[PDB]
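Asks: My structure is below; once you've seen it, I'll send some questions.
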Amino acid sequence: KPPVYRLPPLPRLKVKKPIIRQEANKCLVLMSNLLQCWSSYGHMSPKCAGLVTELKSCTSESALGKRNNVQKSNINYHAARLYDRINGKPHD
Amino acid sequence: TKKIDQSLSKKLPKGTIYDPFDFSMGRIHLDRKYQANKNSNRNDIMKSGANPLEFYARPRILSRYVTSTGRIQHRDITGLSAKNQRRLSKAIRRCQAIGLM
Amino acid sequence: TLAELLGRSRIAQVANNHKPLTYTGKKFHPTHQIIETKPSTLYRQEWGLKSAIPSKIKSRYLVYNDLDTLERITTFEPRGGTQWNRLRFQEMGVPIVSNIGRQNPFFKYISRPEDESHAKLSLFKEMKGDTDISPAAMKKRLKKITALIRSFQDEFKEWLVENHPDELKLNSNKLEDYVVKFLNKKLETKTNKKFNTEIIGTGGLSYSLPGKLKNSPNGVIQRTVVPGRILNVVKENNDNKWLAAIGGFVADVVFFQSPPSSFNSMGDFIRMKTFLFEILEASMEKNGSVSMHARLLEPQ
Amino acid sequence: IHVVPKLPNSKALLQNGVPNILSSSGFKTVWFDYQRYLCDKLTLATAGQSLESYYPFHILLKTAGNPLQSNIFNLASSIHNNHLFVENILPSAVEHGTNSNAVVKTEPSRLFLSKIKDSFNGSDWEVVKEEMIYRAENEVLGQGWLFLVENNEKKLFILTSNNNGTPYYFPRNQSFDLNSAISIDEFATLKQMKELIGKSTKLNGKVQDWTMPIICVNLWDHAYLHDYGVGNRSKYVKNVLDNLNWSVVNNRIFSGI
Amino acid sequence: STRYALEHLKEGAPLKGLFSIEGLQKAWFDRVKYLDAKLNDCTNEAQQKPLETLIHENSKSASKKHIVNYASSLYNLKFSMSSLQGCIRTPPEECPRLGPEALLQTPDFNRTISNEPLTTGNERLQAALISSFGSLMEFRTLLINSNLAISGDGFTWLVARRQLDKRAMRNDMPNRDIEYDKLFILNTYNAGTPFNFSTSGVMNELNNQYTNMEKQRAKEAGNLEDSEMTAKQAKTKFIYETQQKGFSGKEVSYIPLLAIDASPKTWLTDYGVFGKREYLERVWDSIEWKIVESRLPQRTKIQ
Amino acid sequence: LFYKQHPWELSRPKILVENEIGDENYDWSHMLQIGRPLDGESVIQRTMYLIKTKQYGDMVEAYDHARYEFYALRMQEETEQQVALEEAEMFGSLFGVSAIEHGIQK
């Protein structure tokens, strides 16, 4: 009963901008917490000592840390590979 | 912290069978993706066989198929058959004209 | 002939099933038949289906709905995990018992009409057991039946004036009784839902008869100890019992007096630890679920 | 379907049994009846499953580690063991049915008698046979199997099993009867075995055992009762060990050529 | 040895319907003679104390096992043949021998019944069997199947749990202590006993000796215990105990009521390799339920 | 109908790979057959033989008769496996991982 919608024959099956999950930078979240810690307990307050120590280590060599999560989506490779098989087109 | 958000933990019902996969995050995501209001039919008067036009004087039932402002919901959302959607919309419009909805 | 052979083929033996392969509701029992392939056939992607299963599949168990589809693929899921739930139940050696003390469904007992005194309760269940019936097909149970019942009017207009004429001239309190019996007596010969689709007993989960003791090198086992997991750190809301995950089943765990202190400490990660439980009893409900009751055996 | 293997010189076996050990009726029970009984039960247990395409020896190894498949393991072990016993007590492995050969003088080989001396502190074969008869009478109260086995260290030693205990896989040798009382030394052996099985990293919890049988004697009632009677199983084991077919037993010892 | 003799077992006469003359000799006469000799060749008190005394006196000792193995094998065999009377079924020696086709026959133990206890007047035994096993078809199936499953030597026992797990003044009142909570079926193998009071805990006791001996050798070595040997031995000991406890206390005993022999010695001579189930069917039709009802303790009506 | 009444029979793996259909020599006077497993199909073929031999007239009666034969065979097998495990442990058999243990690890 759920209405199935069938597409006409198409020149391609492609996602214009495939969505990817970009994990947050660990150094930026540390900075966002330290900045908040100073907003409540005050700037240089002894309560944010650990945050300061962690932030320094995260950014010591690279201010954004070792970014090694770059990813690309494969939906368009599979979509183009499987479209002719799964589109349900009638025989020639 | 000894606390987890409910959205990050699955509560297995009592009397049900489970697999190790039911403790993974994939199960959480899979349950969200396939979360549809399929139990409405049993609680949906208009999907039971009644004629929606007999409820034109019962605004409480009709108010279940309109938005907060009174806009009739598209058939894509109500999930009714063409005939029931057609009859339900007439019932709501008649109810509005009588001064009840 | 080829048609005769096909009816007996192994594929014909699998009953038609279109239930969703990806179901996210409550699962109480298996819904699909597990298919198994041997290691030699798996090496050649042979499963006895219409088409070869993709080589990516390394499991030897799958469940399927359709041999072929308009998408030119097989609809299958490479899992066979309901068998391990059944075998883990067998290892717990807890026979399934009736909480209502009913006769064993797997024995051909000589039953009598003790419960047949509710003829008006179940004779009308045929028309009143229509919870999920169409608004017009259920209405076809009103005219179709009325004609069938109305065809026995002459038979009951003579039997009642020949076997209980006094009631016809005094009161209908007994006449209604003779009516309910009449139709049932004239319906037992008929075939209305002659095949009952309700689950029979355990449904095949266990064929173990209660009574046997488990001999062990350390003596006869008096209490069955099974590792498990506590799911929630707070008793089920509105219920005086927590929930445990024992052997692929969710049980209700009753504690001796107090809840171990690891609960508060662990919190919502309590499921990360394994506890020892004792399985008190196991019952079967009409929905086809198993009601397993456990007890959190704590080191003492 | 698992079928009973055809034995060499089967017409002679069905007429004169096995000379000096079993009669015609005694051999019909142990092999023609019991082997049929086992194979049929194995087929019923394994038909429709992957195990149907595997020989009994492979089945027992596959199922040795599965507690709830013990019934299949017992049947597979008994079938393999029974044909190991019937094979080394058989007049001649070669089929001299058309050659009418009546001269089969098989004697222990030099490699066998050299390993006996090495592993039994210089004891002779005759003395080892006496130890085997003694071990069977005192360690197997009921049904079981007597084996002379060789391990990975080239040492021949004596193993006894209760009911259907495989010699190949030590966790399932069933050499200790826990129905009766056990000494602290036997409990240590069991405790040590359990530790070895727990060191394995495999998800099937299986260990490596390279022990192989050399001689097999059936200690079940299906083999001796009819011809010897209750209480005379030591006279049966003596006759079996004295009339072994050494063409088969010698071939079971690895030479390396 | 008249000490091991039954009035229905007479040399030269067959137990009609179950054992022939040659089958009763081998099964009972020729078998008791061997066991008696072995028991007289291990202990000199064989002809002095009762068999059940030897079983419960020389138990839990590895040096006296042979005295208890033969002692408990002759006790089980007598207790099995005692409750047998015979049947009207054709003599076993006059019927054809079941062949391989027998393995394909469907057992009809869930549709029909025969020789029920109540039919002979033992009404208190039938009620107990129905209460504990649910029905007499369930009991017959669970009893014939449990014995048929036994591969080698063993016995299937109909036992009655003793509701005296207090251990205080135990075995001092032949009625207050002879009370049965519920009936059960138990399988014993080779020379195993159905009592479970003289054997329960053996492995736990030996397990605690092994750990202590290993712990004392570790102290000599000078080791700092272990991360999970104290938590593993503890769990092994905690499970060994919790699995042998009783409803109230840890004194769970059982009163033998019936015993069916599974050893091939009993049924191989007369029924053949394929006729164990035929043997067990004729055994059920040869049980004198009077002897069993007599052994039955009085119900513990604490309820 | 059979698998609606016995949902857990689905959990018993079935092999769809055929061996040789032409070799099947089955006498459906009895339910057990050499070469094939005991399963729901055993019940269906037994039911058809009963209706084919006219021992029973209604399909329901033949089906019920076959179902009880199936329960008896299923109960004898559940006991043979339980007892076999019990008997092995009593003779010193050791097992690395049980089914319950396997699930806990996963």
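Since chain C takes its numbers from Swiss-Prot, the residues it shows come out as 2-301.
The way this entry was determined, per its header, is electron microscopy, 2.9 Å.
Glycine too: its Cβ is placed from the backbone N, Cα and C atoms.
As annotated in Swiss-Prot:
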MUTAGEN   C:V235 to A  Suppresses defects in the 5'UTLs of COX2 and COX3 mitochondrial mRNAs
MUTAGEN   C:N241 to H  Suppresses defects in the 5'UTLs of COX2 and COX3 mitochondrial mRNAs
MUTAGEN   C:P260 to L  Suppresses defects in the 5'UTLs of COX2 and COX3 mitochondrial mRNAs
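Could you give the neighbours, burial and distances for every feature on this list?
Replies: If you draw a 10 Å sphere around the CB of C:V235 (mutagenesis position), it holds 12 other CB atoms from the protein chains shown.
Its own atom aside, the Cβ of C:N241 (mutagenesis position) has 9 Cβ atoms within 10 angstroms in the protein chains shown. Reduced to three states, the DSSP call for C:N241 (mutagenesis position) is coil.
Counting only same-chain residues at least 6 apart in sequence, those with a Cβ under 8 Å from the Cβ of C:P260 (mutagenesis position) are C:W243.
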Asks: Pop the Cα-Cα gap between C:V235 (mutagenesis position) and C:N241 (mutagenesis position) into the table, whole Å please.
Replies: 10
